[PDB]
Number of protein chains: 2
Amino acid sequence: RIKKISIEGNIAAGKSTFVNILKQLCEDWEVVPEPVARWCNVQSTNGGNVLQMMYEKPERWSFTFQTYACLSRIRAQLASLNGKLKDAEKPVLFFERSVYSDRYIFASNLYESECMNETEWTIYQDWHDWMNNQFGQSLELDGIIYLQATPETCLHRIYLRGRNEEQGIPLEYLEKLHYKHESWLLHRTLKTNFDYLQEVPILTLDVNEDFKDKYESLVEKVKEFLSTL
Amino acid sequence: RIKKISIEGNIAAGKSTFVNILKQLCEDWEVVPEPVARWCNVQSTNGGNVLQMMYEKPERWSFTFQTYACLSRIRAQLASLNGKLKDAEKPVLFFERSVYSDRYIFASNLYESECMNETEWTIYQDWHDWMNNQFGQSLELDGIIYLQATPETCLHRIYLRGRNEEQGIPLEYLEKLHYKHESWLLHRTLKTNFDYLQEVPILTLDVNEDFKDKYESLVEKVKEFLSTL
Ligand SMILES: Nc1ncnc2c1ncn2[C@@H]1O[C@H](COP(=O)(O)OP(=O)(O)O)[C@@H](O)[C@H]1O
Ligand SMILES: Nc1ncnc2c1ncn2[C@@H]1O[C@H](COP(=O)(O)OP(=O)(O)O)[C@@H](O)[C@H]1O
Ligand SMILES: Nc1ccn([C@@H]2O[C@H](CO)[C@@H](O)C2(F)F)c(=O)n1
Ligand SMILES: Nc1ccn([C@@H]2O[C@H](CO)[C@@H](O)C2(F)F)c(=O)n1
Ligand SMILES: [Mg+2]
Ligand SMILES: [Mg+2]
């Protein structure tokens, strides 16, 4: 009943900027931001900052981070499905990233960079499979919007936002994440364990230009994509 | 419908020995062993040994271990509830430990020994609360059997079994775990977040003497305890 659309993109590509203009185009649209605040101030439902711990020593903290990040995403996405959107006329829920980018882009890249060992990567995949088996269907996607930007543009945008934890991220790391996005969503050559994803419709939007000038043409392309689903 | 009973006890107190004689006293009784094999050979559903990793460097690996241990226990306990025991006449399921000892004895002791930091302990408790909120009621206990033995007796029994990963465990560690068992199950002064546990019936059995001589009197006490539930 609720249509579910994931907004995917590299660090600082403009997912939140792009989301912050959606709700005003239709009252039946809702957004689930990445729960970054559960990540920088770890609290039970002045805590530790597990995002910062991972960037300071990724070989120590990537497994713990990646596991918490994805559990907290599932909880937030489930809370939105089962809230007041449930009773609108033509409901659409836009997710800032998905459980699929958690595993196939970020967790995978850290394992390949030796920031998780074989044991951690096995436990992580086991946990991910199981959590999706319990909640997979309620969260299944109807479509994906890819906000495509160069790694160099992303590096400039990290500087523009000034989020403290991200200021040390090097271009080399953003470029690794870029090539995983391109494999998954442009070339569609990245293989996953979730067969339906190979056919899910994708809308690719180039967001390298200034948002102020590109806004109107982006909106039209989104409105048209959504008509097809 | 299924009565659920947890067998609790220190490392090498005799839980498996005690369990290995239950099924022969009644065809409607079943056992869920601690899934130690998922722990010493980590495999998706020749892997790493996460039990050994924790004992070699507990400050590095306790969070990862404790989280996997408890997820794997819940999965194994749920698989037994939803299997063929479901359709017996007077079904009883005996669990080798519970999600409550995972947190209030083992994970808690590691945090107090600085083998998990504040961030890890917060994430762990959050995960535990949430997992029990989804599966708590199906796994709720009707009774507890405490197999009580001195830490010194346990240390001798580690030597008798010869499980490779346990041979380095010092008496000081077993004694910490002993005093947590005594607080929870003898004195009943250990406070948890699960109000019903303070009234769950407990049968305490002293198992310091040789099993061969004590067997018959233990069985009678178990049969009588179970009549009361
Ligand atoms: N298309 C764009 N043109 C100019 N600035 C942008 C554009 N997209 C994002 N920004 C800016 O770049 C930074 C990162 O944007 P943000 O939406 O926080 O990215 P994300 O949510 O993808 O991490 C912010 O300073 C934001 O104003
Ligand atoms: N009451 C007992 N008397 C003599 N040996 C015991 C007794 N209980 C356990 N054992 C022995 O002690 C070791 C540990 O027993 P086990 O059942 O594996 O403990 P647990 O399951 O609690 O770790 C084994 O060698 C076992 O034969
Ligand atoms: N599975 C995920 C998801 C996101 N992130 C990181 O979270 C920060 C906020 O987007 C960004 O710094 C980030 F995207 F990289 C991550 O490391 N792993
Ligand atoms: N939550 C738990 C449960 C058990 N264990 C450990 O597992 C081994 C097999 O009982 C024993 O070495 C052990 F009991 F200590 C643990 O460290 N934490
Ligand atoms: Mg954002
Ligand atoms: Mg045992």
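Residue numbering in chain A adheres to Swiss-Prot, whereby the residues present occupy positions 20-64, 77-260 in order.
Recorded method is X-ray crystallography, 1.9 Å.
Cβ from N, Cα, C; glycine included.
Record features (Swiss-Prot):
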| type | residues | note |
| --- | --- | --- |
| BINDING | A:28-36, A:188-192, A:240-242 | ATP binding site |
| BINDING | A:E53, A:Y86, A:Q97, A:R128, A:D133, A:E197 | substrate binding site |
| MUTAGEN | A:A100 to V | Strongly increased catalytic efficiency towards deoxycytidine; when associated with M-104 and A-133 |
| MUTAGEN | A:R104 to M | Strongly increased catalytic efficiency towards deoxycytidine; when associated with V-100 and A-133 |
| MUTAGEN | A:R104 to L | Strongly increased catalytic efficiency towards deoxythymidine; when associated with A-133 |
| ACT_SITE | A:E127 | active site, proton acceptor |
| MUTAGEN | A:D133 to A | Strongly increased catalytic efficiency towards deoxycytidine; when associated with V-100 and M-104. Strongly increased catalytic efficiency towards deoxythymidine; when associated with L-104 |
*According to DSSP, which of helix, strand or coil covers A:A31 (ATP binding site)?*
coil
*Widest Cα span across the substrate binders A:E53, A:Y86, A:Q97, A:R128, A:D133, A:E197, in Å?*
20
_Spatial separation of A:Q97 (substrate binding site) from A:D133 (mutagenesis position) - C-alpha basis, Å_ = 7
_Out of A:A31, A:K34, A:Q97, A:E197, which binding-site residues have CB atoms lying under 6 Å from ligand 5?_
A:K34
*If you measure A:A31 (ATP binding site) to A:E197 (substrate binding site) at Cα, how many Å is it?*
10
*Between A:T64 and A:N77 the model skips 12 residues; how long is the Cα-Cα span in Å?*
14
*Looking at the binding-site residues A:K34, A:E53, A:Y86, A:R188, A:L191, A:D241, which ones sit with their CA no more than 10 Å from the CA of A:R104 (mutagenesis position)?*
A:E53
*State which of the following recorded positions has the fewest other Cβ atoms within 10 Å around its Cβ: A:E53, A:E127, A:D133, A:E197, A:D241.*
A:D241
*Please tell me which one of the recorded positions listed here (A:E127, A:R128, A:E197) sits closest to A:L191 (ATP binding site), measuring Cα to Cα?*
A:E197
_Spatial separation of the residue listed as 'active site, proton acceptor' from A:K34 (ATP binding site) - C-alpha basis, Å_ = 7
*asked:* Below 8 Å Cβ to Cβ and six or more residues apart, same chain only. Which residues does that give for A:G28 (ATP binding site)?
replied: A:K34, A:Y177, A:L178, A:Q179, A:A180, A:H212, A:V238
*Taking the Cβ of A:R188 (ATP binding site) as the centre, count every other Cβ atom within 10 Å, in any protein chain shown.*
19
*Of A:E53, A:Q97, A:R104, the recorded positions listed, which put a C-beta under 6 Å from ligand 1? Please answer none if none do.*
none
